[PDB]
Amino acid sequence: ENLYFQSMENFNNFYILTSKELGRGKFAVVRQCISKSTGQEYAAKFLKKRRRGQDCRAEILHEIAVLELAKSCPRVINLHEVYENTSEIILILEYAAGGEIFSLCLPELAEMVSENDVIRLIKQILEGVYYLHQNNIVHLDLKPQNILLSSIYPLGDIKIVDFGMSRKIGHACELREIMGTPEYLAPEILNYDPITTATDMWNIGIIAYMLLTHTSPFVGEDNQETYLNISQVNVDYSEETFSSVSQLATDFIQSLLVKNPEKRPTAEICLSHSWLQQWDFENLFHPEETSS
Ligand SMILES: O=C(O)CSc1ncnc2cc(-c3cc4ccccc4s3)sc12
């Protein structure tokens, strides 16, 4: 195999890895790096070209092609550079210093996140997913671990990451598809129904539910119970779980967590939801009744 991307010798001339390991999966590791020339921080993602006995360089090229298309969208993590060695393709990504939005979904941080914050983060996620869907990209892995923040103190802006599972509308629900984290899989995936933009909208429903309740809508004692919860759309909307959650947020979640993907609103329709309509109080409102 000949290498396509910039050499490893150039990587090590231009960047130094730091002792901050950001992430590790079976066939990928993310490590913080610093430009030796500017001191700017980046995330270096090391993708193995050989996985499960399969040559994956074509799939990695398709993933880079999707990041490259979304680089005008500030809700999507930006790709800076690409390097390659014998076993890895290395993505130099924008560093999202706040880490995962998942942290905001733990009971511990609940008291540090307002309704205002949750409304803004969901609006920013919808802006990203709107942009992807207008370009016929379905992300298909929008778990809260795949939405990052530019900062937590104070609360910054969202960055969608990890286009490993992304496809076009109408692609087959193959073996890769049906191997997400069980609790985050849409009902149409459990039924090997075809890929829809509606699958991402299901996941935005889950993210809102988790930010607002600090609980998982679908997870059970075991995968069997998780799969029953999803396939039956068995969701806890109890007075105890929702005592401090507004009706408008409940409406937003309930419009997305529906079994039939065709009944879920689009990203565009979600951006017009009454829950997300808020006036910045520091701006001067111009009413319908003019002074003239
Ligand atoms: O998985 C991927 O496809 C890319 S992951 C990634 N990309 C860009 N910037 C950051 C910052 C991270 C952070 C993770 C983490 C964990 C603890 C404290 C701070 C942080 S900041 S992960 C990441």
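We number each residue from 1, going along the chain as drawn.
Each Cβ is built from the backbone N, Cα and C atoms, and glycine gets one as well.
Lifted from Swiss-Prot, the feature list:
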- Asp141: active site, proton acceptor (ACT_SITE)
- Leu22, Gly23, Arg24, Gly25, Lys26, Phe27, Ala28, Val29, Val30, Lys45: ATP binding site (BINDING)
- 16-276: domain 'Protein kinase' (DOMAIN)
- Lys45 to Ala (Swiss-Prot position 62): Loss of activity and of apoptotic function (MUTAGEN)
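Everything Swiss-Prot records as a feature, shown here on the structure.
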residue	record	DSSP class
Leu22	ATP binding site	strand
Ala28	ATP binding site	strand
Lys45	mutagenesis position	strand
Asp141	active site, proton acceptor	coil
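When the record's ATP-binding residues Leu22, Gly23, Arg24, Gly25, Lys26, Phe27, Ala28, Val29, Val30, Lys45 are compared pairwise by CA position, the greatest distance found is 14 Å. Residues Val30, taken from the recorded positions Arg24, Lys26, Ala28, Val30, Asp141, are distinguished by a CB atom under 6 angstroms from ligand 1. The distance from the Cα of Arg24 (ATP binding site) to the Cα of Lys45 (mutagenesis position) comes to 9 Å. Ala28 (ATP binding site) has a Cβ environment of 16 other Cβ atoms inside 10 Å. A Cα-Cα distance of 7 Å separates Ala28 (ATP binding site) from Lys45 (mutagenesis position). Across the structure, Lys26 (ATP binding site) and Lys45 (mutagenesis position) are spaced 13 Å apart at their Cα atoms. Here the Cβ of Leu22 (ATP binding site) has 19 other Cβ atoms within 10 Å, regardless of which shown protein chain they belong to. Here the Cα atom of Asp141 (active site, proton acceptor) is found 19 Å from that of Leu22 (ATP binding site).
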